[PDB]
Amino acid sequence: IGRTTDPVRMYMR
Amino acid sequence: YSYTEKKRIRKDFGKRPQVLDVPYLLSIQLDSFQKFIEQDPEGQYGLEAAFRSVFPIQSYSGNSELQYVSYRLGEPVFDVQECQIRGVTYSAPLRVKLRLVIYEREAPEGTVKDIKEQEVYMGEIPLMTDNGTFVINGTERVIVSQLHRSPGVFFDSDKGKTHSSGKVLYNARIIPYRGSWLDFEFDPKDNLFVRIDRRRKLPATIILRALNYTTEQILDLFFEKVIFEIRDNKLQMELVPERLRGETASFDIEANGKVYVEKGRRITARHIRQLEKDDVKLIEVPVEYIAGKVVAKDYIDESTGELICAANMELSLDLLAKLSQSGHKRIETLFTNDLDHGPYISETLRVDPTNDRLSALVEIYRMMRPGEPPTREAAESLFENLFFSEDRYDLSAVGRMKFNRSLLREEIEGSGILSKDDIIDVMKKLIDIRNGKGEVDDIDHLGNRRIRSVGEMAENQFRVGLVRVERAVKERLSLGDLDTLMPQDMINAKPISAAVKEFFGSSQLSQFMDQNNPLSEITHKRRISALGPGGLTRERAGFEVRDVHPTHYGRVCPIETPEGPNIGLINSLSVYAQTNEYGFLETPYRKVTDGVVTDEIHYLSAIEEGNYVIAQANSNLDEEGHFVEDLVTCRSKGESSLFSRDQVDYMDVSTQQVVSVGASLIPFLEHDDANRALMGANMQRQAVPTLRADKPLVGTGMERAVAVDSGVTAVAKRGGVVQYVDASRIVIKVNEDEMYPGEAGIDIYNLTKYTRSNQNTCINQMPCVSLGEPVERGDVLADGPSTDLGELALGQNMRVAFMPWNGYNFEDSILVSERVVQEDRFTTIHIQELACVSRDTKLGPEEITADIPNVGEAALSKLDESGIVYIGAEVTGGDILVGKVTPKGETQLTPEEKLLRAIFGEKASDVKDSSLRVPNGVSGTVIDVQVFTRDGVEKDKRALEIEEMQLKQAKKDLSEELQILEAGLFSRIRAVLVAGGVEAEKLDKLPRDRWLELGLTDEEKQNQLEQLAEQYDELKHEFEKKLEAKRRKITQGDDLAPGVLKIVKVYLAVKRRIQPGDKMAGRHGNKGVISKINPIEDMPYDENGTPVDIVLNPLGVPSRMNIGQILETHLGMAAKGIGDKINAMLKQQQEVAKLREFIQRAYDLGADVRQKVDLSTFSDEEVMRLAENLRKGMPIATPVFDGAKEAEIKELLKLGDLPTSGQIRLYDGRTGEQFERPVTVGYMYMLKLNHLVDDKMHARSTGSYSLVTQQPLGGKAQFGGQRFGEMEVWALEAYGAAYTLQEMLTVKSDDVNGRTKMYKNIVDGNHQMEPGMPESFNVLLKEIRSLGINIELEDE
Amino acid sequence: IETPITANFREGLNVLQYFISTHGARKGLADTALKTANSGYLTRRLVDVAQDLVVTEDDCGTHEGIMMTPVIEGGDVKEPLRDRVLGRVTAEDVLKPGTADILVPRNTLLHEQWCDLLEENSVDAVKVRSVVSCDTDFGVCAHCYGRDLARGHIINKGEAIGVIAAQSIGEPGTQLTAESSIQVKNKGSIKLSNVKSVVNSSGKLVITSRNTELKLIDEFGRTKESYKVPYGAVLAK
Amino acid sequence: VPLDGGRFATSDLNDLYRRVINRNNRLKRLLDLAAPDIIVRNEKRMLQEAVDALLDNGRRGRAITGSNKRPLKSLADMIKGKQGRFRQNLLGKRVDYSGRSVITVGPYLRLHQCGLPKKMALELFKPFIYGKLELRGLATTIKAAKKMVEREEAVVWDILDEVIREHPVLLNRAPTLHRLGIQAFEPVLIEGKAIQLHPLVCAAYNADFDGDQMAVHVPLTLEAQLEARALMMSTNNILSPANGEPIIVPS
Amino acid sequence: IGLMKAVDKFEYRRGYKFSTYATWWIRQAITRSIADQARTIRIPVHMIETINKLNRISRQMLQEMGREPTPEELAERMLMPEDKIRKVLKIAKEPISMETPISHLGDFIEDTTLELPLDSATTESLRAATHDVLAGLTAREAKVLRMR
DNA sequence: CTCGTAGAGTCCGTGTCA
Ligand SMILES: [Mg+2]
Ligand SMILES: [Zn+2]
């Protein structure tokens, strides 16, 4: 994973 | 000679003939906007481009089309003056014709039904005035041009810093007009990595795989082949003699039983030549030579059918044996070398992790959008949209041209999206540069930098708006119904209007106009800029972009640039420079034939100019254009040197084409150091117009062009004779040659009286001609601010002396006489505007009543019955301009006032006094008052009177114009009615009206008379309509901001005199501050008793090499001597003959010049007029690099009976004793910069304080304190001044109780303080406690 | 460039020469504009580091110091002893080249008179107290600091000297931006220091030390130049 | 605070607190509503992100102000930075009893004197003039003294000349490279608007008369005046603090 | 949250597709949330509806007439007394941030709650004078005056 | 001589000033 901090990406995943 | 030129002729030094004349100075702006509107048939630059780019709009196969047809521009609601006064923008409505086509489902496509909706309104586009400015919100603005890097492909080096081991790391880049950036770069290991615009690094082979490419295809593309075969043994390798160059022989290179080369010796030139001559193609080598190769194409066993050998792996003995036993006889190996063909793509493939197209696409998608799952369709769509989507990507026409020429192609036309071929070419070129073939390109070259103007920017904003509207329309039509909707509700002008307004109103390139001088405006309009959107930044510029590239010669001025943080990022335009059709700057050069310098001009850009050899401007020629001296100095490729006479290709067109207008207005520029020339060029813009500006005695000849090209002066459109002149109007009776068949008409010019500029200066035009005087086309009829007879005049020329005077000119300071102030030489008029707004408050509305509380008749003497100051009243600081009262209540007085009112019984009023008053220290005269009242409110008496005056003035103006035009048309009617039967008696006797009434018995003239009567009635009706429109416009309502009921604006005229502390400067970068005003009888005087106006220090010249001022002083002295001679000759009225002879002798007075003056002038009228104009001094002209010389100045001094040395004996006014060491006296042209001391002095003791941090409100509009920084704290700590510092940062600024106690103590006469604690510390404690931290004050 | 500007400002400069000079003009302007900010930052850091140093004592009664000698590079002198030792206070009594006599007593502010007396004789090296070797903790003492001041006397007690030092160092910041043989420039004796050499058959001394220096002692015992002789050098005398 | 014309201005901390409170309330409602796990987890993540933005902004997503692209100002951004409280309000505050003007030559002065315009002196010394007027019986109440000063009567000028006798002032030039950029002089009232500076102190100040400006401060307390007269006077600073060489040489 | 409410309040007997019902509830919830918690100074939902209708009508007038809609014309076109329109126009702003560049907007905000030092000095002088005058008077009369 | 640490090379990146 890219270790992104965006909650949007986590919720979409 | 033109009349304006023949009134006063400027004696002109200068030997170089002129072939090309200065062009229109404001051409770039006008051309850009014209191209922007430019209704043209072909789809190109303009609004047509955007309309054809967006439309037609197609639905999701919905069988409906919305197709563009045409467009037009309406007429502005308000003109420039109305917009300026009201406070709105000056623009025109955009009306576009749209046609909607709908198809039925489903059958062959056809015109089911088309609704031709007409004139859909789409926002407004601001218009450009006649001079190149915009009126956005009642304020003039200028849209400066931008210098930005052009689209294309550029190769850099990044030499040096990388790894601190040399080994420069090359790279490339592709920059589109609109889209993402591609990039390639090398690394310390020599691996080609590719980066998306700014994302993470990646091997270069991922992209190649993503383009549907395989390892074999890549190897074939980026490498060559080597042939191997086994002629039954010993690897009879197929050799090429050419490839053997640059290597050491490893075996016995022999053929045909002959050993051309033997093992143990490296290949040499002779060996290669012998192999070429002997035609040896095949040799024999052991397996050792082939053990180190790399196989291109995979190899598999035919018998077994297994992938024994794949592509791109290092070979081995076992692999060779396997391939040989498997029947393989030919093997291909990449031709690799350590000098010419490095193994870069092979290494990238080895390190590349991906193997197939899908893996590469997944990798790209993950890199671009990390953290989300990848999919085949999503990755494919992303890759297609990134670089190969015409909607999200477009390079340019110019971008495509640059990209093609960089790759050495013969076609400069292509598509707006990349392709596999372009990427392959870029990669190949980068690899070739890495291998040692080719050269990188420098960024600062002006062949790589492009210039943008207003039209392009406005078109881009319009395109953005259209794109948004088109997307919205697509969505609405797809989702919404398509059976009855008319195409007037699916398109909204809101987005286009928003985009255009955002660009024009709130942008870094739309700048508040500079209006100090005509010169300031001219230089503002011709300005380049590297900042702004899409450009660099002040703090991230560097030392290599703020530098004078050699390509600037003839295109950008090298000595005019700001001296602050943004130095080298402005680069005012040159004099002869233009803009290419692609946006590149070009300059003119004279075409040179075999040996004859022709007179045909060719415009060349940097790329073209680099090749040819260009001669110099100051190259002697002899009446056939033959270079007199054989070795002519030229410059060919970024360098200069001597060249043969019959080897030059071009020649400079003029000696002025290296500088701008501002730097071309400086005489004797070649004698001034560069720094001081830059300072003078920057300062000459800031001069403020004086009460009467006369002229420069020593000029250069660029004054007339600057004065005329600027729109301050009034210039005759057609020739004629002046029919009526006044301080507010000029009427010209056009010649019989220039009048059209009908509408004989007359020219009327309305002058601009005292108005205000952006900088609060005065703008005033005054007549320049007299009654019954001829005028020709292009003449000047009215002077603007700071011009005289059509010439520019920014300052005034004074009598100066260079000597020290008792330390009153110690530093750059100056000593001025009293006769300079008595004669009002440097007096200026400034106009201010003040406003008083009546708002609505919760308690109640405000009032503009004239009955103010607790104020006597003294303050209300100048207020009329309505409560507004009179016109013409002379007010002083602290006076009341407009009265006003605000409601109030519940004062809540403390017991003491209760007792006081009980004893005295004085009532407490409920209305506060909030009237408008003149600022302290300023006194002037009221010259204009305006009143704006919100719609739906009663108008007071003053407003009604003002509007009645306005209506009467408008009617009078229209009537006067109609009567002038009616006199003209009566002359026309006399001319016409003379024909068709000539009746001299009837015309004189018959009244003008009766002329049209009469008609012939029967002829076409009867119909013509009927038509004339009908047209006269129509003209009467249309004039009535104009009057009604004017009246309705004057009487309509006002659209004001919410909460305002009335607005009153007052204009005060202030006259500023000269005083110590004011700043004066010359044209050679010599500044100073006036130090004293000396009496007339204390100034030094010469033998004749005439004092000296100003005294300057001699110590400023030697340390600052600006020798131009001394030459200017000498030449001014000579000119004034000639003028004095003429004046003395004229006072005793000798005769016309003596004046003619002397003036002719003065005009000749040269060494091979090109003046060529009379005798051809009028007998005595013209000569006497010229003498009267010259009696104050003969003007001189000195071009920049072709001016006067010392010998000519000495001759001019000798003719005027002056000491050729330039120095005279002076005496001391206070003693009568004569100074030793004769002094240098002359005339110099001095300016008055707008650094007035009345705008600088400031002081406070107490006042308002901030809200969050209770500190004084620093500034100037409010009192504000002087900031006490940390450097001053260190300075006070260096001493032992603890108490001063403590009071400085405790009681003076921030501690409230300390402030009050200190004030009371000072009043009471006790100088003591109680420090306390500042408020900022408490604020900091609370803020830090708002976090999780816990900070407290201990005690022990 | 390979060709210079052969004209001056009394005469005229043609287009090419003036265009050439513009380069240096603009470069100098930019360089000054940036050096100002660099100097400002450096002075801020300097003030930050040592802003709490004050003279909190009168005399720590120490005996150490720094041995002050004139700095002579090659055959030239760049800094005399008078400027180096003027204002300091001696740590140990200074003895003249003729021993058994105390030219100056122990710690005493060396003002102009003492400097003139020293220069009268052939004093070459004098030891003076320095603030780097002060015994006072949480500050420095007046004797170990010295005299230098806008005043001419010794330093007072309670003075903030760190800020003064930082400001003094930072103020002039904006103004900043073969040989096989050695030949003497003055007559005198030749002194060898830290030298180990052997004479060859031909009659020369073989430099057998990697840290050999060549001195110059005059008739007054004052060195006039300093040269370093690398290992393996031919000796003349 | 409300602005003139019905407009309002507020701090970003207000909107940050509003966001935090709203998300906390929504999370509480969801918990009380027995929502699925995913919704509760997302609400918790949103609350944590809001708290992090409120405390220290620009670490995760740099939330920008509504209707604008500028990022919000976090609590940590107020304390720190070159424009924070520590460096902008705790060491560089504005002060009262001060002014500035353009400097001139004034070659007739003495080494301890300067030239101060009458208007600047009057407006700087107002309170002293009020006190003197009340003391001398010319004005019964402070309002009468204020009116007299505003009318600019001759007695006012005499009182000012009496109150400015031996009161030194401090003159400062913009770049204070060393402690010689501030010195104390004895004002001499003149007519005009430019400050006259002794020629010998220009080198120490690094000042030239081509548009330079200078500021003047008035020491109030008695110890402040004594310090100005005994430590900062122009006749007390003749040698360079960097080296004992004089700094008042003729230029 | 709205979809949870809809699923809780769903009946499959009618046979309609759940999409429309869920969309109805979700849209209602989203609109209510935007109305309630979208502004620093919250305003009632009916005011939001009035503002939206006014904006739509103004857009229609601007498109049809070309030049611009004036408040009076938007008055007669609507069916209100032309003053509520002005109030709704005035009540349609949002607070500004104090860090807007110009220096910053927050540096020009004056404190209007402070009392001038001259006022304090005047009050002190008045207090002293009143005390002196009261002391001048008699005992009982002065005491009564103070008490009153 | 294999394989474990553990130095030590690397190095890529987050950070902090101007
Ligand atoms: Mg200056
Ligand atoms: Zn010590």
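The numbers used for chain B are those of Swiss-Prot, and the residues that appear cover 3-1342, in sequence.
For all residues, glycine too, the Cβ spot is worked out from N, Cα and C.
Just so you know, the Cβ of B:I561 (mutagenesis position) picks up 28 other Cβ atoms within 10 Å once every protein chain is counted. Quoting Swiss-Prot on the mutagenesis of B:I561 to S: Resistant to antibiotics salinamide A and B.
Looking at Swiss-Prot, the entry for mutagenesis of B:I569 to S says: Resistant to antibiotics salinamide A and B. Long-range Cβ proximity for B:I569 (mutagenesis position), meaning a same-chain Cβ under 8 A and a gap of 6 or more residues, is found for B:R548, B:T563. In the three-state DSSP scheme, B:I569 (mutagenesis position) falls into the coil class.
One mutagenesis experiment named in Swiss-Prot is B:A665 to E, and its note says Resistant to antibiotics salinamide A and B. Under a cutoff of 8 A between CB atoms, and with a sequence separation of 6+ in the same chain, the neighbours of B:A665 (mutagenesis position) are B:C559, B:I561, B:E562, B:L671, B:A679, B:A683, B:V1186.
According to DSSP, B:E813 (mutagenesis position) is assigned to coil rather than to any helix or strand. The Cβ of B:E813 (mutagenesis position) has no same-chain neighbour under 8 Å that is 6 or more residues away in sequence. Experimental mutagenesis at this site is recorded by Swiss-Prot as B:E813 to K, annotated: Disrupts the enzyme's active center.
Filtering of the mutagenesis positions B:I561, B:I569, B:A665, B:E813 by Cβ separation from chain C (threshold: under 8 Å) yields B:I561, B:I569, ordered along the sequence. Checking the mutagenesis positions B:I561, B:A665, B:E813 against chain D with a Cβ-Cβ cut-off of under 8 Å leaves B:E813. In three-state terms derived from DSSP, B:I561 (mutagenesis position) belongs to neither a helical nor a strand segment and is classed as coil.
Classification of B:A665 (mutagenesis position) by DSSP places it within a helix.
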